[PDB]
Amino acid sequence: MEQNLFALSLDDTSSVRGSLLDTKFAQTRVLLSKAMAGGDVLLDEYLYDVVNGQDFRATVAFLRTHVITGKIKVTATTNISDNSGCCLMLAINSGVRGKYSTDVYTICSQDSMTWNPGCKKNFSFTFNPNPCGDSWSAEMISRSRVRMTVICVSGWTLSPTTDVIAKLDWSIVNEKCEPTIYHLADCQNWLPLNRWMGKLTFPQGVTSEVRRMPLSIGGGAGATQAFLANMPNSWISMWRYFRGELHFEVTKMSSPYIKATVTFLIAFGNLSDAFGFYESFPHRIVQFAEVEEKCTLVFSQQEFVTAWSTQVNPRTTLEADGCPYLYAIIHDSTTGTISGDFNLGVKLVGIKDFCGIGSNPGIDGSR
Amino acid sequence: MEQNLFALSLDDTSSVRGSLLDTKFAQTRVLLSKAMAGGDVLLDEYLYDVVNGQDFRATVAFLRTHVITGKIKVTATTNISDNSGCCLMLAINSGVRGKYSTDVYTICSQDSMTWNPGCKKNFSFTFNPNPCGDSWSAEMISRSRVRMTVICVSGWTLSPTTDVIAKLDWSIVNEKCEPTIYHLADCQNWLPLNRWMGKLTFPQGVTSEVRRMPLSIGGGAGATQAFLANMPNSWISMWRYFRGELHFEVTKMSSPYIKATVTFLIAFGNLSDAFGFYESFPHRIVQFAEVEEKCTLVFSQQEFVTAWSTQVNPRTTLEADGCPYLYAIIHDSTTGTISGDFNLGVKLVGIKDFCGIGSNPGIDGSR
Amino acid sequence: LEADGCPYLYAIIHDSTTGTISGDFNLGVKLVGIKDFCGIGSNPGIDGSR
Amino acid sequence: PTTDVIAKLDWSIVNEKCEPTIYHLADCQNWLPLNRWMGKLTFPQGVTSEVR
């Protein structure tokens, strides 16, 4: 029988949808070398080149759907014996420019999962590849040149016998694409940052190990005769002084076998090493179990009297610097039956009840 | 964040489903030559080989879904000026055997669309590739070797300027796969057949043209020193005598420009040509408009006194043969401004209120 | 395998077999039973296995 | 292990009902137990695509 072809449902503009089988659109095969080091690009390609040479159920839907309202879920199945552990970080950025830095600092900012294979069997996270809208497409991200980067922030504390593979599995979930837009209002309820405060290596031993991280976060992170910059960290440095509840997210990057108890506290730079009364100050103790690899230190408004400067001159010493630091002090001793450092990654997630004062004319360097 | 992978919806066994865009799984490009003749294979391939080298939305779903509850829709966009016309027939059969016949007779039986491009802009039809069940798969039809065949039953009455293309477009609709099973009960409410009674050529002119088609349908259709056979036609010949309401489906295969009025009637073979009182008998007149290409003659139980034999000896003449025929008599004259015959295809669709008597020991030939 | 119309049960390593100690990832599959079993016909038989 | 191991089996009699397990020739059955050993699957350590 004949029918009117103009009336048919061939103009189905609806997004990709269904179960997780029929929204899958690519898998990608990352190789973690037997002996991989820190700050080491494992994968680095454009997010559209993920889907090259793929034949899953939503692959042709993904390329041909003009609009997509849903987020992209990526999940990484990768595991290793408790004995060992490392720290991988997958990360999506809206683009690049010639000879870009792939330091964890630079990358983190926008949208990233960070996990320890030693503790987490698998790890998933969703994201919106267009960060200033509720929608996107395959043609948007191919021509916008969205960039995906997997990096190893800490090497294997104990190497596996052979090479490993992390299988990333890209789908489209049906969560709403919410936009993340930075703006110049002085008072904001939640200013996200994902500022990499730094990797803290603590060697095995009986020595008093103290590590300071300055909370004058603005003005990038350091390099040779240079500095690195995210957008969010450049954005907070718009303001001269600032304050708020700081939400750090401290992550274990070593194996469960390297054991150490870490006190965290706010305090000023003048405090020396071999000053054994750090627990006079208010503090939080952080023990990690075998399974836990992640914990959220929060430092309320009561830890700070005033706002402090976003930038300090790089030349100022610890002795003469009136902004607060975040100390990380080994409470007892770093231990383990296997050799390896107790690596630990601190990441300022964001500032709650952020209050930005003034207008920073600026300072050149970092620290 | 981590999640339990055994709990995920990656065991989605549901059939292919949605709009007509996202159930499409292949297109196929049939060439109708400028000068094609009758009984001429245009396409002939296995139904699974349709989907080779295809990249539509449901193509990977179709190949990988273990079960499919829905029918396969095929639609053919092909048109030609009113001036001309032909008759194409797409047809699906459950399989083949070495050096098979591709005569319209043989093919028709199971599942077929027949249309005239001159009159119908496009033509679609659904079907179940497994005819004895409610379900099927890509692996079922590849290994079962279901066979698709497009054939030209009547050539172009007026040739186009160039070659033509018929684009077939294979989808999966969400109609129920109903099975069509023949069985040996004597009384049946609907015995489908799709028995090709024959192509009726009527030349242009003023001559009295009469065409007899015998209703002793059993025992196949003829060939050289052979006969052709469908299953349904071999099935009805299980019985010795039979009767019922016969539902013919007479189709115009020429262009709309060749015009002719055709009386159809049941009557016996003894009636001569040049007997000009055919309209003493009860009859149906069949004029076709420009747009109509199809009409359904039904001959009730009141046209037949008794049942008649399914088979007759091939040697019996028209003079001595006590089974009814179906006459097709040109009522007036075959006409047109363009040269060409008035081709017309009669197809016994099926017998309603079928009553099969006895048990045919059999006869060898056909007619 | 090319010409065999019965289903198989595949077991595919999704990512990679790993460990700090040497050794294979042994894994034992055991068909416990068939629920809603439906047996058709009457096997005259075949001699071997596979 | 460093040394030989011992598995101590300890045979008792509980007070559960002895239910019989009888196979029979009915075509349709709700539960046909088998305990059919489909096979041991060795997968070596590495990065190769292993399929069984």
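Following Swiss-Prot, chain D residues are numbered 619-670, in order.
Here the Cβ of each residue, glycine as well, is placed from N, Cα and C on the backbone.
Following the DSSP three-state reduction, the secondary structure of D:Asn633 (mutagenesis position) is coil. Mutagenesis annotation in Swiss-Prot: D:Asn633 to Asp, described as Markedly reduced viral yield and loss of hability to cause a systemic infection in the host plant probably due to reduced RNA encapsidation; the structure shown retains the original residue.
According to Swiss-Prot, the mutagenesis experiment D:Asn633 to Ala carries this note: Loss of hability to cause a systemic infection in the host plant; no effect on encapsidation. For D:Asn633 (mutagenesis position), no same-chain residue lying six or more positions away in sequence has a CB closer than 8 A to its CB.
Mapped onto three states, the DSSP output places D:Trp649 (mutagenesis position) in strand. Contacts of D:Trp649 (mutagenesis position) defined by a Cβ separation under 8 A and a same-chain sequence distance of 6+ are given as none. As a published mutagenesis entry, D:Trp649 to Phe appears in Swiss-Prot alongside the note: Complete loss of viral RNA binding and capsid assembly.
The annotation that Swiss-Prot gives for the mutagenesis experiment D:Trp649 to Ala or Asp reads: No effect.
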